[PDB]
Amino acid sequence: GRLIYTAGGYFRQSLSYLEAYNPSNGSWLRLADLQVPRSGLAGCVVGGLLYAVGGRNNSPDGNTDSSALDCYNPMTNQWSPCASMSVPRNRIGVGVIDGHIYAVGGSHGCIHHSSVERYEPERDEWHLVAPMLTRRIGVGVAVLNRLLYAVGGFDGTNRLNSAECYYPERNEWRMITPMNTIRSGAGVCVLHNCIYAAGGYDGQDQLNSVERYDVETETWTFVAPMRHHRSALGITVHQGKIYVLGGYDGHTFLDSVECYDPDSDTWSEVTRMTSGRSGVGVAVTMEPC
Ligand SMILES: Cn1nnc2cc([C@H](CC(=O)O)c3ccc(Cl)cc3)ccc21
Ligand SMILES: Cn1nnc2cc([C@H](CC(=O)O)c3ccc(Cl)cc3)ccc21
């Protein structure tokens, strides 16, 4: 892949935007809109295709949680619907293992899901797997060494520092070491041998702190803070660097895009999105055409 794709998000209402940033030249490209506006969704890529998963359409004419999975083909610049999930999942997290998409947690109205389901592109089918031990919305999800991690979030009552791991061949969840920080709507991704959790909301404040979990040591360590406090950010990895996109700082719907260089342990401002927004879906794949 070469571009960072950001899909959907929220500013005043849920958004249909699909725009792609090229780190190699600083350029933004506006591409085909989502068929349905949505915020609180997740993005991922499988086989070169971009998927938009879950979310909610917050709109003046009503609020609708999304069970939708939609597929964007950069070759054609077209969105195609796929099979829908078992349930709507706003403020979802997702992870890809072995070409399958895991949809994790999220909300449907006042239901905070612990349920998890898995999509198989070759069959266009979703199937439920073992539920998490905890209900989590605004859940951070990442994959390392073909294990799936669910990190932080909101269980309906408390924002969470807890995290858990799913072992596919056991179809089983187990708790891991909790983070040192309560975080809901953080950005969670993998880089090298570590799960990173950037920012989030704790029920009182939006956070700039960043910590990472080393699967070998089973401990969380803080790294340098982002320049901007943010919850409901998008996060992705592009060429061995973390990028964080948008979110909310308690005052502004951020257009800020920051990137993290693990070797210098520094965050730097890279570009700004064309407009401020929170709750985007983000993933990396090839240039269109
Ligand atoms: C249209 N508009 N303008 N400012 C807003 C703030 C919120 C709340 C916070 C509040 O109510 O102050 C909110 C903002 C961001 C997240 Cl991620 C979650 C909730 C909701 C809609 C808003
Ligand atoms: C005022 N404020 N600031 N940041 C917030 C985040 C949420 C939730 C998580 C929660 O309720 O803990 C949220 C999580 C993820 C996404 Cl994409 C969007 C919203 C709710 C209010 C918030």
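Heads up, chain A uses Swiss-Prot numbers, so what you see runs 325-613.
Note that Cβ sites are derived from N, Cα and C of the backbone, with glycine treated the same way.
Sequence-distant neighbours of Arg380 (mutagenesis position) (same chain, six or more apart, CB under 8 Å from its CB) are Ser338, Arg362, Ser363, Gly364, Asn387, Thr388, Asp389, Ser390, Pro412, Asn414, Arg415, listed in sequence order. Here Swiss-Prot describes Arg380 to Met as a published mutagenesis experiment; the accompanying note says: Impaired interaction with NFE2L2/NRF2.
Quoting Swiss-Prot on the mutagenesis of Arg415 to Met: Impaired interaction with NFE2L2/NRF2. Secondary structure at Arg415 (mutagenesis position), as computed by DSSP, is coil.
Listed in Swiss-Prot as a mutagenesis experiment, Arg483 to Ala is described as follows: Does not affect interaction with SQSTM1/p62. Abolished interaction with SQSTM1/p62; when associated with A-380 and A-415. All protein chains considered, the CB of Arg483 (mutagenesis position) has 19 other CB atoms within 10 Å.
For the mutagenesis result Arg483 to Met, the note given in Swiss-Prot is Impaired interaction with NFE2L2/NRF2.
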Inquiry  = At a 10 Å cut-off from the C-beta of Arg415 (mutagenesis position), count the other C-beta atoms across all protein chains.
reply    = 27
